[PDB]
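Enquirer: Handing you a structure now.
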Amino acid sequence: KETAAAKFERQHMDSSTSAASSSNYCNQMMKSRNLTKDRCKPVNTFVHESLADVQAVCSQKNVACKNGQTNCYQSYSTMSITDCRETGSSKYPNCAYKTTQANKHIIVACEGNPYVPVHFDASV
């Protein structure tokens, strides 16, 4: 069974120097990571930092989660990310995204023992 942590690695971790693909990063990645199985996930962020750097955010700046939980953590440093937002013409199962590369502070929900990232909440 997939842990909440393994799920966050599947949905969000793409440890890469920058962000690379053959055609359209978001179209390929949303499909290859099973984010277009049950539906086109409308928005999804991938983080191109090491797993260690991302896990470390759970000991960085404590902020409120978008849903009102207080177990969210903002990265002290900006991180190399890519945002995937479904296009207007996107129709399942042929999910179509606009790829937006950025360098921003990530906010993640941290949970468990050990205390590790389990949701991607926002970037600032």
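Just so it is clear, chain A uses Swiss-Prot numbers, and the residues here are 27-150, in order.
The way this entry was determined, per its header, is X-ray crystallography, 2.0 Å.
Keep in mind that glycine also has a Cβ here, set from the backbone N, Cα and C atoms.
Quick paste from Swiss-Prot:
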type	residues	note
BINDING	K33, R36, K67, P68, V69, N70, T71, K92, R111	substrate binding site
MUTAGEN	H38 to A	Loss of activity
ACT_SITE	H38	active site, proton acceptor
MUTAGEN	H145 to A	Loss of activity
ACT_SITE	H145	active site, proton donor
Enquirer: With the substrate site defined by the record as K33, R36, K67, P68, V69, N70, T71, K92, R111, how many Å span the farthest pair of C-alpha atoms?
Expert: 21
Enquirer: Please work out the number of neighbouring Cβ atoms within 10 Å of the Cβ of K67 (substrate binding site), leaving out its own Cβ.
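Expert: Excluding its own Cβ, the number within 10 Å is 17.
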Enquirer: To the nearest whole angstrom, state the Cα distance for the pair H38 (mutagenesis position) and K67 (substrate binding site).
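Expert: One finds 13 Å between the Cα atoms of these residues.
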Enquirer: Take the Cβ of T71 (substrate binding site) and count every other Cβ within 10 Å, whichever protein chain it belongs to.
Expert: 22
Enquirer: How many Å lie between the Cα of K67 (substrate binding site) and the Cα of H145 (mutagenesis position)?
Expert: 14
Enquirer: I'd like the Cβ neighbour count for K33 (substrate binding site), meaning other Cβ atoms within 10 Å of its Cβ, all protein chains included.
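Expert: Here the count is 12.
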Enquirer: Are there any residues in the same chain, six or more apart in sequence, whose C-beta is under 8 angstroms from the C-beta of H145 (mutagenesis position), and if so which?
Expert: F34, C91, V134, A135
